[PDB]
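Visitor: Below you'll find the structure I mean.
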Amino acid sequence: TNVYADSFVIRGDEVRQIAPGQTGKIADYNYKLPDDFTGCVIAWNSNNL
Amino acid sequence: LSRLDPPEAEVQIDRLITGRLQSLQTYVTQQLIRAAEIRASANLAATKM
Amino acid sequence: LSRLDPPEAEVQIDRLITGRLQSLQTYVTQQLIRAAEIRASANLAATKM
C-alpha cells in the first residue's frame, strides 16, 4: 500500500542495534522497531564518502 | 513477567499457556465422560422409582 | 507460503498445523460423546416401540 524508506548514518558497530529485540544505546535512546516485522534493513559502508 | 523482556517472554508464556490449556481440556473431557455415566445411573434410578 | 522462505515457513506452518490438529481432535472427541448419548436415546426409543 505504501513504502516507508527511513535513512540515517550511524556507527559500524552500532549497526547491529537496528532490530526489534536488541538492546543498547541506539536501540534505547534514538531509534527502535516494534514487536512486529519491517520490510527489510539495508546498511552499506559509506565512510569513504 | 518480572525478570524478562516481552520479545523473549512471549515464548515462555506460550509454553505455560499451551500446557495449562492441555490440562484444562483433559479435565473437561474426563468430566464429560463421568457426567454421562452419572446420567445413565440417574436414569436407572428414575425408572426404578 | 507466498511471502516467506521454507526454512522458516516450516516453523510457522508447524504452528498452524498443530493448532488445527488440536481443534479437529477436540471436535472428533465431542462428537463421539454426543453420538454415544444419541445411541442411548435411540435404544430407549427402540425398546419403547
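Numbering, chain C: per Swiss-Prot, residues 981-1029 in sequence.
Heads up, the Cβ atoms here are built off N, Cα and C, so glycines get one too.
Below, the features straight out of Swiss-Prot:
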| type | residues | note |
| --- | --- | --- |
| VARIANT | C:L981 to F | In strain: Omicron/BA.1 |
| VARIANT | C:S982 to A | In strain: Alpha/B.1.1.7 |
| VARIANT | C:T1027 to I | In strain: Gamma/P.1 |
Visitor: Quick check: in three-state DSSP terms, what is C:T1027 (variant position)?
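Guide: DSSP assigns C:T1027 (variant position) to helix.
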Visitor: Please report how many Å separate the Cα atom of C:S982 (variant position) from that of C:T1027 (variant position), as a whole number.
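Guide: Cα-Cα, rounded: 59 Å.
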